[PDB]
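Engineer: Here it is, the structure in full.
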Protein chains: 4
Amino acid sequence: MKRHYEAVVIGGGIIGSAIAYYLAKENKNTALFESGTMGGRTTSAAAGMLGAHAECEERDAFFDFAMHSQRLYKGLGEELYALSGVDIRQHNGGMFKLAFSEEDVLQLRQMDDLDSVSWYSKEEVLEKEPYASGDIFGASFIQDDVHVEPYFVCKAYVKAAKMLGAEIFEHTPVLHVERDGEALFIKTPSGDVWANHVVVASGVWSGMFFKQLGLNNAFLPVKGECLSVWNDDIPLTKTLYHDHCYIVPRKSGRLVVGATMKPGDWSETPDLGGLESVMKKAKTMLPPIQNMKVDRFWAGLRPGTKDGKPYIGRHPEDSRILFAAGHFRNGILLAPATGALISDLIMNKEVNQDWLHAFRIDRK
Amino acid sequence: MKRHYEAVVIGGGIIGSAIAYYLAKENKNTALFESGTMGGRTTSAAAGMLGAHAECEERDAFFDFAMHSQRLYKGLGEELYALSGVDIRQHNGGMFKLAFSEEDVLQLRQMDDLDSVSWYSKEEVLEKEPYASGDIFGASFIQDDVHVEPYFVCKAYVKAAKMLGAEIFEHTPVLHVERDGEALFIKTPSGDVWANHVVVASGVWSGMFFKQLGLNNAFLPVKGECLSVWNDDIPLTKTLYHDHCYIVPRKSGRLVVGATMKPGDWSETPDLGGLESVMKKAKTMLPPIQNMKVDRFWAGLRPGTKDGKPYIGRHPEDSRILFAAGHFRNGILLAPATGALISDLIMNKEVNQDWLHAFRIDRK
Amino acid sequence: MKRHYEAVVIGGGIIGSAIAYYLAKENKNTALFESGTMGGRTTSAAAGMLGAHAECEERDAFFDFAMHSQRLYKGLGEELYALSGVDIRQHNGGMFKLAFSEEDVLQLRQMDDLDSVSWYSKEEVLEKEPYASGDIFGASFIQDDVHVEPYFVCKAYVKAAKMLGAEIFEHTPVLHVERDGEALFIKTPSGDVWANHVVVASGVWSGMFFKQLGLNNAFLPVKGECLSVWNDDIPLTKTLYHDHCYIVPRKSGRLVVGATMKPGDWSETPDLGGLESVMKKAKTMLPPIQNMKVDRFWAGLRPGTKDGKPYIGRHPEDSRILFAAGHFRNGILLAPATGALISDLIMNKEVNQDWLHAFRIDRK
Amino acid sequence: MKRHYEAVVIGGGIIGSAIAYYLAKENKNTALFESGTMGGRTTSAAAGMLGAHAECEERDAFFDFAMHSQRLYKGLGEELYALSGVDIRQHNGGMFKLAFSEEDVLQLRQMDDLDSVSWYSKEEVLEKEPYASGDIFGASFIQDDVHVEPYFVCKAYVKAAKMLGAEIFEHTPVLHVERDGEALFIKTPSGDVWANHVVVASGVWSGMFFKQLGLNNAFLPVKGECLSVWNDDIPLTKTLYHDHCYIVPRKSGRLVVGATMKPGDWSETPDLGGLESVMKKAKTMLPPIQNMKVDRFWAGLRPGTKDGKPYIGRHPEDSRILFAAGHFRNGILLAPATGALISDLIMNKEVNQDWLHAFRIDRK
Ligand SMILES: Cc1cc2nc3c(=O)[nH]c(=O)nc-3n(C[C@H](O)[C@H](O)[C@H](O)COP(=O)(O)OP(=O)(O)OC[C@H]3O[C@@H](n4cnc5c(N)ncnc54)[C@H](O)[C@@H]3O)c2cc1C
Ligand SMILES: Cc1cc2nc3c(=O)[nH]c(=O)nc-3n(C[C@H](O)[C@H](O)[C@H](O)COP(=O)(O)OP(=O)(O)OC[C@H]3O[C@@H](n4cnc5c(N)ncnc54)[C@H](O)[C@@H]3O)c2cc1C
Ligand SMILES: Cc1cc2nc3c(=O)[nH]c(=O)nc-3n(C[C@H](O)[C@H](O)[C@H](O)COP(=O)(O)OP(=O)(O)OC[C@H]3O[C@@H](n4cnc5c(N)ncnc54)[C@H](O)[C@@H]3O)c2cc1C
Ligand SMILES: Cc1cc2nc3c(=O)[nH]c(=O)nc-3n(C[C@H](O)[C@H](O)[C@H](O)COP(=O)(O)OP(=O)(O)OC[C@H]3O[C@@H](n4cnc5c(N)ncnc54)[C@H](O)[C@@H]3O)c2cc1C
C-alpha cells in the first residue's frame, strides 16, 4: 500500500468500483479501500434491472441522467470482459410493467410519448408471456430496461481497474478523512495514505464521512428482502414489474424475485414476514411461481436520502473531496454515468450543468 | 464387505440404524446397506417430536406401542452417547397443543383422563408462554411429548452400532433380494451378500422390496416442507402444536417450524407456495415469529401407507424376511420400539401379540 | 405421466438430457425419467472441458467421434438459448497442455501435425500466461478444447426439450424394464409406462439395467474430487492442463480446479486427503493459486467401463433398447454426438459404422 | 434505543456478550452495540478449547487468571441455559498434548507437578486413543482443558443478558466515543446515547477507540484458518493438540481442525495454501483424518497486541471508560473472568491487584 495516490476511492460497491475503473482509465494513479469484499454489500442484493423508466415520473434531469447511463451500458459488457474475463451476464429480454387497475394504466400511459416504450393490451401481453397473471389490464413494454447481475458488473469493473493499474484494498475500512494540509489524509487500520482527491462511495454508510467533513447530509437505510426460485417449467423472457416489485428471469434458469421496503432497518438478513410478503406478491404476478423450488433468500440496504436522489458531486468548500452516494434503487443503472461524472469532475473536464446541479451536495 | 452376515438391514434412516444397533446389541453379526448417507433422507427432515399424544385418537395398540417407545427414550441419549460420543440433543420443555376453537377443545380434552396430560386455560398458557397467540381457547400440556434432533439420534445409533461390531455401508443401494436357496441373497452394485435374516427399512422406498417378495403393500409419499428461524428475542421453552403444525424450540436458539402435506409429491425440496403456507400458519401460533430471521428451508417424504400405520413384522410366508416401514409422522418416536421389536422377532423372543398383530404385513 | 410414449429415456444427466432434446427435435413423443434432479450427479461435478485432444494419442474412431462432437458444439449454445433462455456459459480461451519434462515434450509434440494445435516454448507460454509455473518446458496450445458449465448445458438441453414437447419426470426412479409384450414396459414408483424405444442413460448406475436385460456389462465408479477458488488478482484466459489435472477459469472469475482418481469409491463428497492432493497439484501448475480464496469443494463419480470407453448403441438382441453410458472423462464433450447418434439409431437413420462399432455393447 | 444507559458495551463478540451478562446480573441498566450480528466475527471461528494449560510455561499472573476463568466455567453452562435455553455444548473429554520429539517431552513434562495434569507414555496414549499418530513419544493429559462451542457460549450470554434487561442492538456500529460532558457520549448511525460507563470490547477492531481516546495501543490481526470433517468411523474423545494446532471432536460427530497463523492478514476467508497446511498438519496428528469427509472451512482474526496479552481495565485518565480486547488465543477461556473483572471494576468492587496490573492499558 503506497503512501500517496493521486486519487482515493472509499467504498468498493458497484459505485466505487465504477469510479476506480474510469479514474484508472484516465491513467490516474488511484487506490480503492473497501471495508469487506468488493461488492459484498447492497450491490450483491440488487436485482440488476437497468430501470431508467422506473423513475421517469417528471422528465427532469434525474431521468435524463438515468437514460444517459442506460445508454452507457451499450458495449460495456464487451469492454469490461476484454480486460477482466468477467461476464456481466446481461439479459436483453426487456420489461413488462404490469397494470392491475385503471390507476396503474393511467400511471403507465403517462410515458407513451417516449420511444421504445409501447403499451400492450391484456391479450398482447399474454401472447408474449402466457403465464403472467390474467388479472392484468395490460402492460407497458420497456425494451431497454434490461438486466445484468450486479455482483459481476462490480467484479468486472474492479478486475478491469486492476489491470489498468488501480490498487484495490479489501478488508481495509477507512476510519477518517483529514482535509488538513495541502493534500488529503485518510486513516485506515492498515496504514494511512495521502491523496490529491478523495471520493466517498460508501453507500448507505457514507453519512459518517459527510459529518466528518462538516456536512449534514443524512442517509436512511430502506431494507429490501428477496428470494430466488428455479424456473424449470415455463417460458419467461421478460421481466415482470409491478409496484416496485419484480420477477426477473436470469440466464441461469433462476428467477430473482422481490422486494420489501423496510425504512430504518439496518439488518441485512430477511425476516419471515418479509419473505412471506414477497412470495405472496410474486404469486399475483406470476401464478405458477408458487410451484417453483426455492433457491436462496437475502436482503440489502438501499441508500435512502432526504429527497430520494443521490449526491454526486464536489464538497461545497473543497473541490478535492467528491461524493457519490444515495442511489436508492437505481445504483446498478447509474454506475456508469456516476463513475464517468465523478471521473470528469476530478479530471476537471466540462460536464452537464443540469446533472451537476441536480445531484449537488448542498441541495435545499 | 463380507460374503455372509447373520442379519442384513436395508436402509440407513433412523429405523434401519435403530434396528442395526439392537441387533449388534444382541451380538448378532449384522450389516446395513444405505443408498446414500446415514439418515440423509426423511429422517433429516423430521422435527424430532416424541409425539405419542398426537396419535392417541382411539387408545388402541398403536397408541400403546407409541407410549412404550416414548418410555424407551428414557436414558437412551445417555446410553448411545457412551458408545458414540454423539449427543441426540434432547429438549424436555414439553408441549402445548393449542386450541383455537371449541372443536379443538373437544378434540384435546378427549385425553384429560391420561396422566402427564393436563388442560391449561388461555391465561395459564400465556403465563408460561406470553408470546403464544392470544386467540387461543387454551391448550393441552403434554409434558412427555419432548423432542430430539433426528439426524443425531440416527448418527448416534449408527456410531454405537459400529462400536458394537455392526458393519455399515453407505453409498451401497440394494438392488434385489432373492429368498431362493436356504439363505437370503441380496445384490448391490458393490457386490452380493448372503444372510440368514433380511430387514427392509427403506422408508417410503420400501415398496420395491415388498413387490419383489410377492407382496402388494404400497407406499405413498406425503411431502412436508419446513423452515427454521433464529429466535434471539423471546422466551420459548415449550413446543407449540396445532393441526399437525408446529414450532419447536431447539437448544441452539433456532425454531424448527412446520409442515405442509403434499400427497403423491416425491420431490424433496420446498416449493414457494408451501413455504409461504408454513410461514402464514406459524404466525397465527407465534405472532413474533414474523420478525425472526430465516435460517434454512427443507422438505422430506413421509412414508404413507393405506391405513396410516407402519408395517413392522415378518413376511407372511418367510420368517427370515422382516419389514419396518411406513412410520407416517411417528418415525423418530417409534425408532426404539420398532428397533427392539424387529430385534426380538429375529432373536425369536416373545413379543407383545397385540403390537405384532397391529403392525402385521398382511393387514386387511 | 401418460401411459404410453414413443421413446423413454432413463437418467437425466447431460447424456439423457441431450438424448431427449434430439428425440423431441425429431418430433418423437418422448419421456425422460430421472431419480433425482436433472444433471444432479456426475454431470454437475465435471469441469466442462471439451477435451477432444486428450484422446488423440491414437487417431482412431474414438478421436474422430470426439472431434465430431466438438464441432457439434459450434452454435449449440445459441440454438439451446433460443429455446431455453439458459446460457451454457462457453469460454473460448483455449487450452495449454503443460510439459514439466522432456518426456512430456516428446509426447505433446506428437500432435504438432494436428490443426488448431501448436507447440509453444517455455517463454512463449509465459508470454500469454505469465503466472503459469516457471518450471514448465513449454506447452501445446489447443485452441478448440474450450469449456462450458456442464450443469447449464444439461439444463439448457432439458428445458429446450420441454419446450419441444418432451415430458420430464424428476424424482421418478425407474425400477425395472420389461421386454415381453410387443412394446417395452417401464416400472416406476409413480406408475408403469409402455414405450416403443427405451434408452438407458443412467451413467455409472446403468449396470442394473444391463443385468436386468441379460447383459453383464460392468460399471465401476472412479471418484473425482475438485474445488474452486476466486481468482481476483491475476489474469488467466487459457485452461491449464497436465496429467489429467486442470485449472479452468470461468467467466465468473472462479477457477475450477482438480481431480483425484479413485476407482471403486461410490461416495460423492470429497475427503481431506483428496482435496489436499488437488491443492498440491494445482500449486505446481499455477503458483499464485496458493493465495486465492477457496470457494467450494465437491466430487463426482466417473462411470468406468472395462476399457474406459462408453457403450453407445442398441441391445444386441433387441433394437428397441439402447444404451448410452460409460463416458469416463468425456461425457460433456461427447454429449451432442452421443445424443444425435442415439436419436438417429431410433429414427433408424443411417449412421457411421465405425463409430457404431467402436461403442458396441457386446465388445468381446 | 433509549437516550441514556448506565453502561454501554461496544462489540458483541463473546467478550462483549459476557460483559453485558454480568452487568445485567448486577442490575445495571446496560446496552450493547454490535456492528453486525452477535458473535459473528472471531468468536465464531474459535475452536472453543478452555486452554488454561497453554499458558503455564510460566506460572505467573496470566496463568492464574486463566485457571480462574476455567473454574468460572464450572456450572456456567447450566446457569446460562436456565436463562437462555441455549446449550453451550460443553465436552469434557479432556486434552492430549502430544509430543513428537524428546524436546517436546522435556517441555511437556515441566507441568507434571500440576494437578489434573499427568504424563502418558506412547503406549498409554494409544491405549486411550488408538488412532493417534504412532509417531508420538507420548503426551501430557490435561483433564480440565475441555471445550465448548464459542458461538453458542456467546448466544447464551447475550440471550441471558436480554432476559435480565440488557438492551442489545445488532447492526449498530459505534462511530465515536465522546468524553467531554460529565457522562460519555456514544454516536451511532441509529442515533446518539449517553452513558456513565463505556466498555470497548470490539476485538481486533478496538484500536480506533483507543486512538479516539488518546491512547496508541495497537492491534494486529493474526488470521487463523480452519476446517471441519465428519468423523463417522473412529473413536476420538480427547482433543489432540500440538504446536498450537488441534483436532477437537464435537458432540455432533464433527472434528474441528486447525489453525494457521498469519499476522497482518485482515481477510476472513481461508485461502488454498492455508487450508492445505492445516490438512497436512492434521494428518501428522491423526492419520485416519485423511479419509474423512470435509464439512466446512473458515477463518478468523485473532486480536494481537504488542505482547500477545489482552488489555482489560480502565482508561488511565478516565475510570468511566474501560477496555477488554486483545485475547490472542484465549478469548473463549477468558470470557467469564474478563466479564466478571470488567463488571466488578464498574461496580467499583474490590479486585485482584495482580490481575489488574497484568492487563494494564498503559503497559510501558
Ligand atoms: C432488494 C434490492 C433490489 C435492488 N434492485 C436494483 C435494481 O434492479 N437496479 C438498480 O439499479 N439498483 C437496484 N438496487 C439498488 C442498488 O443495489 C444500490 O443503489 C447500489 O448497490 C448502491 O451501490 P453503492 O456502491 O453506492 O453501495 P454498496 O453496494 O452498498 O456498497 C458500499 C460499499 O462501501 C463499503 N464501505 C462502507 N463504509 C466504508 C468505510 N468506512 N471504508 C471503506 N468501505 C466502506 C461497504 O462495505 C460497501 O462495499 C436494489 C437494492 C435492493 C436493496
Ligand atoms: C416435515 C416432516 C416432519 C416430521 N416430524 C416428525 C416428528 O416430529 N416426530 C416423528 O416421530 N416423526 C416425524 N416425521 C416422520 C419421520 O421423519 C419418519 O417417519 C422417519 O424419518 C422414517 O424413517 P425411516 O428410517 O423409515 O425412513 P427414511 O428416513 O426416509 O430413510 C429410509 C432410508 O433407506 C434408504 N434406502 C431406500 N431405498 C434403498 C435401497 N434400495 N437400498 C438401500 N437403502 C435404500 C434411503 O436412502 C434412506 O436413508 C416427520 C416427517 C416429515 C416429512
Ligand atoms: C471431477 C470430474 C471432472 C470431469 N471433467 C470433465 C470434463 O472437463 N469434460 C468432459 O467431457 N467430461 C468430464 N467429466 C465426466 C463427465 O462428468 C461425465 O462423463 C458425464 O457427467 C456423465 O453423464 P451421464 O449423463 O452419463 O451421467 P450422470 O451425470 O452421472 O447422470 C446419470 C443420471 O441418471 C440418473 N439415474 C441413475 N439411476 C437411475 C434410475 N434407475 N432411474 C432414473 N434415473 C437414474 C442419475 O440420478 C443421474 O442424474 C468429469 C467427471 C468428474 C467426476
Ligand atoms: C482459528 C482460531 C481458533 C481459536 N481457538 C480458540 C480456542 O480454542 N480457545 C480460546 O479461548 N480462544 C480461541 N481463539 C481466540 C478467540 O476466538 C478470540 O480471543 C475471541 O473470539 C475474541 O473475542 P472478542 O469478543 O474480543 O472479539 P470478536 O469475536 O472478534 O468480536 C468483536 C466484536 O465487536 C464488533 N465490533 C467491531 N467494531 C465495532 C464497532 N465500531 N461498533 C460495534 N461493534 C464493533 C465486531 O463486529 C465483533 O462482533 C481462536 C481464534 C481463532 C482465529
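One is the number of the first residue shown, and numbering goes on along the chain from there.
Looking at the header, which is where the method is noted, we find X-ray crystallography, 2.3 Å.
Every residue, even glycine, has its Cβ placed from backbone N, Cα and C.
Pulled the feature table from Swiss-Prot, pasting it below:
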BINDING   C:14-15, C:34-35, C:42-43, C:47-49, C:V174, C:327-333  FAD binding site
BINDING   C:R302, C:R329  substrate binding site
MUTAGEN   C:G51 to S  60-fold decrease in catalytic efficiency on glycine and 210-fold increase in that on glyphosate; when associated with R-54 and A-244
MUTAGEN   C:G51 to R  130-fold decrease in catalytic efficiency on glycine and 28-fold increase in that on glyphosate
MUTAGEN   C:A54 to R  20-fold decrease in catalytic efficiency on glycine and 34-fold increase in that on glyphosate. 60-fold decrease in catalytic efficiency on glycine and 210-fold increase in that on glyphosate; when associated with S-51 and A-244
MUTAGEN   C:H244 to A  2-fold decrease in catalytic efficiency on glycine and similar catalytic efficiency on glyphosate. 60-fold decrease in catalytic efficiency on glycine and 210-fold increase in that on glyphosate; when associated with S-51 and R-54
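Help me see these features in their spatial surroundings.
Structural biologist: Long-range C-beta contacts of C:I14 (FAD binding site), restricted to its own chain and to partners at least six residues apart, with a cutoff below 8 Å, comprise C:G39, C:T43, C:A46, C:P150, C:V153, C:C154, C:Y157, C:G331, C:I332, C:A335.
Neighbour density for C:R302 (substrate binding site): within 10 A of its CB lie 25 other CB atoms from the protein chains shown.
In the three-state DSSP scheme, C:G51 (mutagenesis position) falls into the coil class. Sequence-distant contacts (6 or more apart, same chain, Cβ under 8 Å) of C:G51 (mutagenesis position) comprise C:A66, C:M95, C:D145, C:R329, C:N330, C:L333.
For C:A54 (mutagenesis position), the number of other Cβ atoms no farther than 10 Å from its own Cβ, over all displayed protein chains, is 19.
C:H244 (mutagenesis position) has a Cβ environment of 14 other Cβ atoms inside 10 Å. The DSSP secondary structure for C:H244 (mutagenesis position) is coil.
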Engineer: Counting Cβ neighbours within 10 Å across all chains shown, tell me which of the binding-site residues C:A47, C:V174, C:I332 comes out on top.
Structural biologist: C:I332
Engineer: What's the CA-CA gap between C:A54 (mutagenesis position) and C:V174 (FAD binding site) in angstrom, rounded?
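Structural biologist: Here the two Cα atoms are 34 Å apart.
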Engineer: Does DSSP put C:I14 (FAD binding site) in a helix, in a strand, or in coil?
Structural biologist: helix
Engineer: Considering only CB atoms and a limit under 8 Å, which recorded positions from C:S35, C:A47, C:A54, C:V174, C:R329, C:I332 lie near chain B?
Structural biologist: none
Engineer: Filter the candidate list C:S35, C:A54, C:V174, C:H244, C:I332 of recorded positions, keeping only entries whose CB is under 6 Å from an atom of ligand 3.
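Structural biologist: Near the molecule: C:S35, C:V174, C:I332.
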Engineer: What's the CA to CA span in angstrom from C:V174 (FAD binding site) over to C:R302 (substrate binding site)?
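Structural biologist: Just about 21 Å between their Cα atoms.
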Engineer: Far apart in sequence but close in space: which same-chain residues, 6 or more away, have a Cβ under 8 Å from C:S35 (FAD binding site)?
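Structural biologist: Counting only residues 6 or more apart in sequence, the Cβ neighbours of C:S35 (FAD binding site) under 8 Å are C:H171, C:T172, C:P173, C:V174.
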